Amino acid sequence: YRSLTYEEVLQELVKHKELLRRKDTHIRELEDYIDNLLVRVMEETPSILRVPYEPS
Amino acid sequence: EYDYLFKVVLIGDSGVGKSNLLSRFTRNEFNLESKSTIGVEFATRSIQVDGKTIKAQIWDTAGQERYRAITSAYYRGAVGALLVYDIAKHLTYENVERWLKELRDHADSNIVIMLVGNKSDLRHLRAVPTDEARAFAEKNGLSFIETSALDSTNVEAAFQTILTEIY
Ligand SMILES: Nc1nc2c(ncn2[C@@H]2O[C@H](COP(=O)(O)OP(=O)(O)NP(=O)(O)O)[C@@H](O)[C@H]2O)c(=O)[nH]1
Ligand SMILES: [Mg+2]
């Protein structure tokens, strides 16, 4: 933590911004997958999305 | 069985209390630590209104994003919609016209819409005057009600009204 130089916390800030960008990208990929899957579930077997879930 | 099966959708900004309105109506349950809804789901409740038994099929999804791949299927066959805002957050009310446009663009012309001001329990934090929202609803031909999923006020009345107004 406080053992790092100014230049070293700057590089770490850079590193964590890169990373957080990648995590946001991944979240969007997961969200997209979910929505695309759900379109098919909703059109084909919407009962799957019921709460509580009852299998057919 | 039932005399009628009505699909109703919940819409409105993230955080306004859609999922807790659903849980309160269908199970008389409320969760203070509820998180943004992932995916899409529905829950059912049968009720006696006007001497008829209506199976209400209530759909729910997060309101983080107005339009998604699931939006058309979400609105498809829906005959009722609860358009919900948070009385304690004026921004959620400002966005009501945007949600109304999403309806007008993707739902049936004859969908019955009920404007719902939720979190009425937060009296001390009110940011949307009742008269303001009621006037908007009137102008736009929408029924209007204030609810609290937390303390249960008007939750059944909101759903009862819209289900009634679909027949
Ligand atoms: N005080 C108060 N808090 C409420 C009320 N209804 C819901 N909340 C709280 O508001 C937060 C969001 O509720 P939630 O139902 O998850 O909102 P949502 O509209 O489903 N969110 P999302 O669209 O992102 O799924 C939660 O902490 C919940 O407990 C209410 O009537 N009063
Ligand atoms: Mg929700």
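To match Swiss-Prot, the residue numbers of chain A are left as they are there, and the shown ones run 448-503.
Method on record in the header is X-ray crystallography, 2.0 Å.
Cβ atoms here come from the backbone N, Cα and C positions, even for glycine.
Under 8 Å, Cβ to Cβ, and six or more positions away along its own chain, A:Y480 (mutagenesis position) finds no residue. For the mutagenesis of A:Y480 to F, Swiss-Prot gives this note: No effect on the interaction with RAB11A. Abolishes the vesicular localization. The structure shown keeps the original residue.
The Cβ neighbour count for A:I481 (mutagenesis position), using a 10 Å radius and every protein chain shown, is 16. Quoted from Swiss-Prot, the note on the mutagenesis of A:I481 to E is: Abolishes the interaction with RAB11A and the vesicular localization.
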